[PDB]
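Participant: Dumping the structure here so I can ask a few things about it.
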Amino acid sequence: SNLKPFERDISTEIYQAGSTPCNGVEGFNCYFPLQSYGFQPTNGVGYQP
């Protein structure tokens, strides 16, 4: 679900689509909550940190 204002929760539980549950693995339609995030010198002004 979406975060409440001024509310935050952090967990490593794998998000599982309702129609394609995994229940024990990062399978199809199952995504880890965290995704990489970085920057490079070649990035444009809108892409700079």
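Residues displayed in chain A correspond, in order, to Swiss-Prot positions 459-507.
Header lists the method as electron microscopy, 2.6 Å.
Cβ coordinates are placed from backbone N, Cα and C, and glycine is handled just like the others.
In case it's useful when we look at the structure, here is the feature table from Swiss-Prot:
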MUTAGEN   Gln493 to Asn  Reduced host ACE2-binding affinity in vitro
VARIANT   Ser477 to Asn  In strain: 20A.EU2, Iota/B.1.526, Omicron/BA.1, Omicron/BA.2, Omicron/BA.2.12.1, Omicron/BA.2.75, Omicron/BA.4, Omicron/BA.5, Omicron/BQ.1.1, Omicron/XBB.1.5, Omicron/EG.5.1
VARIANT   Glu484 to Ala  In strain: Omicron/BA.1, Omicron/BA.2, Omicron/BA.2.12.1, Omicron/BA.2.75, Omicron/BA.4, Omicron/BA.5, Omicron/BQ.1.1, Omicron/XBB.1.5, Omicron/EG.5.1
VARIANT   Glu484 to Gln  In strain: Kappa/B.1.617.1
VARIANT   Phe486 to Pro  In strain: Omicron/XBB.1.5, Omicron/EG.5.1
VARIANT   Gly496 to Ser  In strain: Omicron/BA.1
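Give me the lay of the land around each of these features.
Facilitator: DSSP gives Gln493 (mutagenesis position) a coil state; it is part of no helix or strand.
For the recorded site, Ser477 (variant position), the DSSP three-state label reads coil.
The C-beta environment of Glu484 (variant position), restricted to residues of the same chain at least 6 apart in sequence and closer than 8 Å, consists of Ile472, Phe490. DSSP assigns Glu484 (variant position) to coil in the three-state reduction, placing it in neither a helix nor a strand.
Around the Cβ of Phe486 (variant position), 10 further Cβ atoms fall within 10 Å across all displayed protein chains.
All protein chains shown were included, and the count of other CB atoms within 10 Å of the CB of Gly496 (variant position) stands at 6.
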Participant: About how far apart, in whole Å, are the alpha carbons (Cα) of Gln493 (mutagenesis position) and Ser477 (variant position)?
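Facilitator: Cα of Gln493 (mutagenesis position) to Cα of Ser477 (variant position) measures 22 Å after rounding.
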Participant: What count of other C-beta atoms do you get within 10 angstroms of the C-beta of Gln493 (mutagenesis position), across all chains shown?
Facilitator: 6
